[PDB]
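Here's the structure we're looking at; comments come further down.
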Amino acid sequence: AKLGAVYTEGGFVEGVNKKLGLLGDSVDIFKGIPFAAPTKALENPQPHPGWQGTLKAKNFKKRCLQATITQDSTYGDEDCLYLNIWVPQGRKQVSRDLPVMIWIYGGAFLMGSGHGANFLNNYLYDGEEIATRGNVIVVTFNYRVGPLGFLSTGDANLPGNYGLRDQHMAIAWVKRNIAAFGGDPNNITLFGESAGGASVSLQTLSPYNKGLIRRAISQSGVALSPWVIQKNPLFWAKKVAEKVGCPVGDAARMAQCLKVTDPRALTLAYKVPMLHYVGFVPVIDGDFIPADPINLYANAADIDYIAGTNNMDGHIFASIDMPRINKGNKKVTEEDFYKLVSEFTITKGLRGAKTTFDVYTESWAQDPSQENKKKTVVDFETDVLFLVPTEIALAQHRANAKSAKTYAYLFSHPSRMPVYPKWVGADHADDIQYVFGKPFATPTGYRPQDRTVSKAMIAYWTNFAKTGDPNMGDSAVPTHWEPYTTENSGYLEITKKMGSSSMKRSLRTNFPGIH
């Protein structure tokens, strides 16, 4: 049962059908559908004029103009507002009223694509495994990142937030057209990791998405993360101008040359895990994001939410901040750690830093094993960058729920062989592959247990998508995930061995150090 050509606000599209032949089922695949007119530097996304005849949605379109890893060149193109779809099918009839899961890729708002990194003929952001194993529709897409997506000034001249409006446009499109592909417009679940997580989070909080989002999932990233909102856009705005050849006195004027400047020139006007170093990200503009994220949770009152995080999330960044945490011949002083917490200083002056410090060392004096000092630096990174903001976000979500249910999870499955001992666990973004079924799509590059973790995740994710209850749906589950509440700030810990003990209680609701 195929879908053939499908009608959409922009015209007809046609993708390709792929019998997935485990036997009976198949999947229709659309790649390249545009949800917005080619973009213009530092200008809000505009609807797409449409087209004549039928469009061939058979190839991923370029990602957005951004910087290469070596950040000396650039790939992509200012015309990247394209979404991709995956509709699972069978014999019985073409699917209809299916839950729609829209994905938002991470990348610290500096890079990333809707087709993501790819391992030998198979891609990172490919909803095929998810679509078919959880019987839902999957949507991936590109949105402006880096300077072209978030360059701002804290003023109306260059309000910023383009990348978020791109996201809003994609969500809106799925809303207005997905039924034609067999989806339930009233059952849209957004999910994403890292920046995608914060974006999925930010979206649920914008009054612009009024009546579009039914559910949302944040993986290792929420709006309350300290790296999500730029407190001083004007600064990074000047840095760029000077580089591409513009003045820095009159904002209006700066935003002028900066708007016609070679797009690539803007893209590569600055280097780039020191929290310090990432700057072109979302900003409280008083419009899309009307106020500080913490005071907007009321907009998410009727959006079921799942927020989680990885047990070893911070390690990656910690390794780069305290290079010594791994090298066994070297050690981490008491200075080093203080200098760290002091750099995540949101309470300048002796007091605060000292406060937090004494906190993350309460048993440093009763166990100053280099193992315990470094194990502390890692968690501090983890708590600051991911876990605390997530704990507060969940707190704020439940505290404002009406119809909405709230869930918390901890992902601790180790993907490789622990390099460093009993620091076992999952690193930042390790969760993506099990969510997208990688272990199933490329079985020989994984272990039987990895397939076990992925199965459980897709089961939970798609179940939740369908009913808003991770436990209920077209897929069975290993453990009963209990809904987070004030009375119980529980969270499900994901691993290969999953049973009753998997549900854990005692999520922080009081925050020493941060908030």
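Heads up, residue numbers simply count up from 1 along the chain you see.
Structure determined by X-ray crystallography, 2.6 Å.
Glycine residues also receive a Cβ, built from the backbone N, Cα and C atoms like all the rest.
Sequence annotations record features per position, and here Swiss-Prot assigns active site, acyl-ester intermediate to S194. Residues or ranges marked as active site, charge relay system by Swiss-Prot: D313, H428. According to Swiss-Prot, the mutagenesis experiment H428 to Q (Swiss-Prot position 455) carries the annotation: Abolishes lipase activity. Decreases Vmax for esterase activity by 2.5-fold.
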Inset, instruction - Across all the protein chains here, work out how many other Cβ atoms are within 10 Å of the Cβ of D313 (active site, charge relay system). - result: 30
Inset, instruction - Inside 10 Å of the Cβ of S194 (active site, acyl-ester intermediate), count up the other Cβ atoms and send me the figure. - result: 27
Legend entry - Distance between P273 and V272, Cα atoms (Å), gap of 7 unmodelled residues: 8
Inset, instruction - Name, in the order they occur in the sequence, the residues of the same chain whose CB lies under 8 A from the CB of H428 (mutagenesis position) and which sit 6 or more residues away. - result: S194, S220, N310, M312, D313, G314, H315, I316, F317, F386
